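Working notes for the structure below.
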Amino acid sequence: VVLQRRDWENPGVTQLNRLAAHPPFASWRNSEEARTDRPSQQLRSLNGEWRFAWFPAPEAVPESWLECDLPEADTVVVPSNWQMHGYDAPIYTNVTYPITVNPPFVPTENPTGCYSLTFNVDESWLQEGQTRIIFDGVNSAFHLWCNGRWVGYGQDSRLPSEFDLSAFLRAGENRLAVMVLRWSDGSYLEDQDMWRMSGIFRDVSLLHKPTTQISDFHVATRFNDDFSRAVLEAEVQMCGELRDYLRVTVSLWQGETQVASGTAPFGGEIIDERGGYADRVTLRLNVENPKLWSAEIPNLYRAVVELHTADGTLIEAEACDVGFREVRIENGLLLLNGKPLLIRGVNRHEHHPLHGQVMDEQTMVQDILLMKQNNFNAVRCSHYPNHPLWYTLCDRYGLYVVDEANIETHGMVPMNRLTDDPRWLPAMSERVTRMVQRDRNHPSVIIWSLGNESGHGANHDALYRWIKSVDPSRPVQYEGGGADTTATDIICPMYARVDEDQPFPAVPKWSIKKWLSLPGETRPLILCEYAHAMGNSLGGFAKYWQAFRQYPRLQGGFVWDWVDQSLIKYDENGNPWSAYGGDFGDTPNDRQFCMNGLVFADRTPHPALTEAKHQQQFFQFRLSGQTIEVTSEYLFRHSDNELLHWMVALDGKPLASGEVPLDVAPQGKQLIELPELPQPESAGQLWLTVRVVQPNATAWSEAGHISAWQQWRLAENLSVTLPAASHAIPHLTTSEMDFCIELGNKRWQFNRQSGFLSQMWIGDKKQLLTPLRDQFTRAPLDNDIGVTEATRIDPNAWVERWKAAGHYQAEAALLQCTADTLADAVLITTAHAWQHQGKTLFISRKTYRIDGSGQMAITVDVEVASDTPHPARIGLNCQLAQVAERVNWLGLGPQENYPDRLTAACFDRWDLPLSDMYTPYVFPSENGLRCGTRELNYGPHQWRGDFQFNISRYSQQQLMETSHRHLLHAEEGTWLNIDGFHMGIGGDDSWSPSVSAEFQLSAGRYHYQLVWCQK
Amino acid sequence: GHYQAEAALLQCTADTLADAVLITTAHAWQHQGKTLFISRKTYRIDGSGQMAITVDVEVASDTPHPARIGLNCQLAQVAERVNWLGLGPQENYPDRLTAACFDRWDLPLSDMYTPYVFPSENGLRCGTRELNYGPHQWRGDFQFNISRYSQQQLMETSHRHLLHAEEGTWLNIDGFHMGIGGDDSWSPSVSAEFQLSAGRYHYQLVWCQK
Ligand SMILES: O=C1O[C@H](CO)[C@H](O)[C@H](O)[C@H]1O
Ligand SMILES: [Mg+2]
Ligand SMILES: [Mg+2]
Ligand code: NA
Ligand code: NA
Ligand code: NA
Ligand code: NA
Ligand code: NA
């Protein structure tokens, strides 16, 4: 029957014998346990070692497995993904389905995981009531047997499937057998851009309920105009025999204080001509001055739902955390508790580099803490309902949640092929309805989403209306079909740019500012995905935040995304390394496109995270004279855990500092008058840095946590005093092949054939391993590459434009190399042309002026052909012989920063170990640049000017040729890149050019100057 | 003190090269002990009669962004025509140059002055790579105006009819010039991207005989 009916190739069958969905249950038999959320004796975990065997197809599974353990089986941890145990390969594909597109059919070779468990059941559980099993997540479909007898079937990898085992169990030992299919008709609705895995990857549990039971409950909170009064309404449903003596009590608790209670027998109000629900009752509780829930202050109450008899005997209790909040859209604005939200959001997949798609409490907490510490207040469940614990943590720590149905059909042509087809409405409906049934009581969930990237079909319209009808308390959004369809309350585009239109046919991505005011349009706009954080990215992040702050109806967005989907593999030395698409023999695959996170898989931050934190600050600052104006962007809380530290420094040297308590009302302002600052002794630039510090620890932060900062230039005193003239004069030695300059034990050598500084000596010690030469290219970032591939060139990608123009192949031709002796210096003058196939790309004209103090002043003037693609950089590079421990600079830092991602960086004196000047992006690229640098120190060297630089043990060539960070090898000495100018990194998306015009090197003529001397 | 600032000499040296003489200068402009601008130049005069002028200017970050960064002189020559390769033919400024076209333009000198009834800076042409006037040629990438009226006279005269042609010709050649604005005329209206706020500025000119 099971193999005959092939339920996994039939979208008409999404389950067999599966129980109705409902909010989290524990069946407490003690009301105080329910109140305190203590573990329930009626809810048992089957998260232990199970038996597991892999088969290539369900037809290969022997019948004997139903009755007894396979001796070839292994003992494995559950929950798990079986790919993470090495039984078969995980597959990384983005859009293209991992199976032939032939709905509803799947491959005949369909990896089948056979799970079994021998376990004990207490006799008390079988003497009365109902024993069910709950599988929180099985990917992607499964049949269940208990003691050899078939129980049921379930689909949807991301919601719990529950089955009644009451009739199947015996006291003492029982055996479960679970046949999990990798592919099913369910796979057509699970085409998310992520690793394709399978197995029993979320909790398995047993729940005991009495025969007469709470079968469902819904909690609603409604408010008066100023939120000083609320009514809690709790609808409770029962299963079992109705009796007149049955009662429901709902009580509400604020900590240990019961603030409200109501009791009633079953029997709802009249609904229609046939009466009402005899098996339901609704309790209404009045609450005066409720403490309101928000991300800012996650005030929670406890609601306890008791099923009991009239004489006071408890049958069972259920419970939930209640957050008093109202979500509504009014006059085009998303309001929470009557105030307009600014969504500092991020998309977050459930990913662990070791455990795959199994989520654990410690990782969830780690994520939430890091999110809140970096000024996020919102999370989108891209693109499926999450592990149930996630919502509990968001309720308690305070994050706004978009809960999203497990529906993505991206690889269909056209995208809405299934979603517009009524045959697929049943399968889709369950993915929406069962999510709402599970999660509707969580205050953290503020918005429902219909799924992701499935075009716009009539099924979306049907299900949009279903949610609006069943749960008016939350807006419904959905991006498919152009982000502004009839199936969305919120304009929710993905990667729509701030100012630039992308007028794609049928589904344009308008400038977000333009989108708001299109004729007839009135809705709020919140990007479901923006600022694609793939590799060296988040260029232009500040442009979004400026627009969000200026435009009331631009209420923010969700960054794509939180964490790199890299997986751990092991090399010959047993060393773990970070792997992406194709590294498991998976083909076709989309390579590094699974790594788009603000953090690495182990939760180490990428440099981009600090840019996000800074731009998402909750305090805004202005300076006028001596006065700092602090504005609060909080809607609800006062700044009751904040002080402002200020510091004034002269080119990194502290001059004065102080602290002032912050006492700002939500949306309020505070004026802070700085004391008279003593005029600086020396020439240079005064910089003011302020930071907001939280003195006290919180649930989400340590004492001393810095939440916000800003810098301003104050007075500058330009240096007019001429340095004391040196009593030494450098000497020029002219040969046919070289111009040499000597000064004491120091020597500089200019090769007359090449026109470059080929060597420098301090004594007999060589300083260079490679000559100092111009550089106009960078090892391409993920943003420079886009979707280009050797077998499928995208001619529009920056890297392909540079390659085709010959930028990477360009050869320096010497035009001029002269030497002159001045009164106090030797002057070398050079000119080079870079050419490719008869075309002059760049001309570089330099002077080198070496004086008696041993300083070498370098002037560089570059011409760039107007018709060549704008170059990635205009700078110099060389391989230094020195390997030193520290890097010390006066400039923007301390973290990696680029021209379109430097707002977070501060100007000061920074000193880091050399290894911190390299950013270990899993896919290697140009990295570690620091901008706006006036002084750089490394070993015996000092460079002064106004430049950008990176410094590391890796050449641009190696970074360019190496596809994985673990394969990199430190080269001899230290590669230094000093740029007069560097192109933006972009990132609005990572599949098309995204570097804004103002960060492109398009000026045609460029000037910069450096001084190279001894520290 | 921008209008009051006096040039203070910091450095003036001369060097003989293989095929050239190199004059190096540095000046500071100060007002009441405050240094507003520093200008560092080299003048390279070669055997072909060309004088290459390299200018590097520092602007104190806390002084209001200056109206222009350039050079001026009063030429002895009064010539009939002005010939330039750059944006024209009409007056154009950095935030008002979209209508102008890059080409070879040739106008009478009088057309290089715009007779605004209330006199001011006027007649600039931007994006100019070559300027010709009598025996003189200037090459680079600059903005310029050229007329018989000094900036001082234009500043001091309230009506165009009271202007008098001065001896010779006043040339203003700018590496950089501030936007003119105009969103309104009663509050600052020059957009940030047209303010001279970069702190350090570089430009180069070659002066020769045509
Ligand atoms: O449009 C999208 O962009 C992302 C690219 O990394 C990712 O595929 C998301 O799941 C998808 O919604
Ligand atoms: Mg099916
Ligand atoms: Mg997709
Ligand atoms: Na806004
Ligand atoms: Na991706
Ligand atoms: Na405070
Ligand atoms: Na690479
Ligand atoms: Na005037």
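Using Swiss-Prot numbers, chain A covers 10-1024, in order.
The way this entry was determined, per its header, is X-ray crystallography, 1.9 Å.
Placed from the backbone N, Cα and C atoms, the Cβ positions cover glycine too.
The substrate binding site annotation in Swiss-Prot covers A:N103, A:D202, A:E462, A:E538, A:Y539, A:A540, A:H541, A:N605, A:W1000. The Cβ neighbour count for A:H541 (mutagenesis position), using a 10 Å radius and every protein chain shown, is 23.
Swiss-Prot lists A:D202 to E or N among its mutagenesis entries, and the accompanying note reads: Causes a significant decrease in binding affinity in the absence of monovalent cations or in the presence of potassium ions, but only a moderate decrease in the presence of sodium ions. When Cβ atoms from all protein chains are considered, those within 10 Å of A:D202 (mutagenesis position) total 22, not counting its own.
Under DSSP, A:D202 (mutagenesis position) is assigned to coil, being neither helix nor strand in the three-state scheme. According to Swiss-Prot, the mutagenesis experiment A:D202 to F carries this note: Obliterates all binding and catalysis.
The annotation Na(+) binding site is assigned in Swiss-Prot to A:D202, A:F602, A:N605. Long-range C-beta contacts of A:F602 (mutagenesis position), restricted to its own chain and to partners at least six residues apart, with a cutoff below 8 Å, comprise A:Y101, A:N103, A:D202, A:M543, A:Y589, A:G590, A:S999.
The 10 Å shell around the Cβ of A:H358 (mutagenesis position) contains 23 further Cβ atoms across the protein chains shown. As a published mutagenesis entry, A:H358 to D, F, L or N appears in Swiss-Prot alongside the note: Less stable to heat than wild-type. Causes significant destabilizations of the first transition state.
What Swiss-Prot records for A:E417, A:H419, A:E462 is Mg(2+) 1 binding site, and it gives experimental evidence as the kind of evidence. Spatially close to A:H419 (Mg(2+) 1 binding site) yet at least six residues away along the chain are A:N103, A:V104, A:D200, A:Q201, A:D202, A:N461, A:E462, A:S463, judged by Cβ distances under 8 angstroms.
The annotation that Swiss-Prot gives for the mutagenesis experiment A:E462 to H reads: Slowly inactivates galactosidase activity by reducing the binding of magnesium. It increases binding specificity. Secondary structure at A:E462 (mutagenesis position), as computed by DSSP, is coil.
Secondary structure at A:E538 (mutagenesis position), taken from DSSP and collapsed to helix, strand or coil, is strand. Annotation for A:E538 (mutagenesis position): same-chain Cβ neighbours under 8 Å, separated by at least 6 residues, are A:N356, A:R389, A:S391, A:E488, A:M503, A:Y504, A:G566, A:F567, A:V568, A:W569, A:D570. Experimental mutagenesis is annotated in Swiss-Prot for A:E538 to Q, with the remark: 10000-fold decrease in the beta-galactosidase activity.
For the published mutagenesis A:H541 to E, F or N, Swiss-Prot gives the following note: Poorly reactive with galactosyl substrates. Less stable to heat than wild-type.
Less than 8 angstroms from the CB of A:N598 (Mg(2+) 2 binding site) sit A:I100, A:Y101, A:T102, A:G590, A:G591, each of them six or more residues away in the same chain. Per Swiss-Prot, the feature Mg(2+) 2 binding site maps to A:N598; the stated evidence is experimental evidence.
Among the mutagenesis experiments that Swiss-Prot reports, A:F602 to A is described with the note: Decreases the stability of the loop 794-804.
Under its mutagenesis entries, Swiss-Prot includes A:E798 to A or L with the note: The catalytic efficiency is not increased, when the sodium concentration increases. Proximity of A:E798 (mutagenesis position) to non-local residues of its own chain (separation of 6 or more, Cβ distance below 8 Å) is seen for none.
One entry in Swiss-Prot concerns the mutagenesis experiment A:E798 to D or Q. Its note says: Small increase of the catalytic efficiency, when the sodium concentration increases.
It is A:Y539 that, of the binding-site residues A:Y539, A:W1000, has its Cβ surrounded by the most other Cβ atoms within 10 Å. The Cβ neighbour count for A:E417 (Mg(2+) 1 binding site), using a 10 Å radius and every protein chain shown, is 25. A distance of 7 Å separates the Cα atom of A:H541 (mutagenesis position) from that of A:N605 (Na(+) binding site). Sequence-distant contacts (6 or more apart, same chain, Cβ under 8 Å) of A:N605 (Na(+) binding site) comprise A:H541, A:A542, A:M543, A:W569, A:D570, A:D573, A:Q574, A:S999.
DSSP assigns A:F602 (mutagenesis position) to a helix in the three-state reduction. Note: the Cα of A:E417 (Mg(2+) 1 binding site) and the Cα of A:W1000 (substrate binding site) are spaced 20 Å from each other.
When secondary structure is read from DSSP and collapsed to three states, A:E798 (mutagenesis position) falls in the strand class. Checking the binding-site residues A:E417, A:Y539, A:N605 against ligand 1, the ones whose Cβ sits under 6 Å from it are A:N605. Recorded residues A:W1000 (substrate binding site) and A:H358 (mutagenesis position) have their alpha carbons 20 Å apart, per Cα-Cα distance. Spanning the listed substrate site, residues A:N103, A:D202, A:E462, A:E538, A:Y539, A:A540, A:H541, A:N605, A:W1000 have a farthest Cα to Cα distance of 18 Å. Same-chain neighbours of the Na(+) site beyond A:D202, A:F602, A:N605, judged by a C-beta within 8 angstroms of the site's C-beta center, are, in sequence order, A:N103, A:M203, A:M543, A:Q574, A:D599, A:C603, A:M604. A Cβ distance below 6 Å to any atom of ligand 5 is met, among the recorded positions A:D202, A:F602, A:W1000, by A:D202, A:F602.
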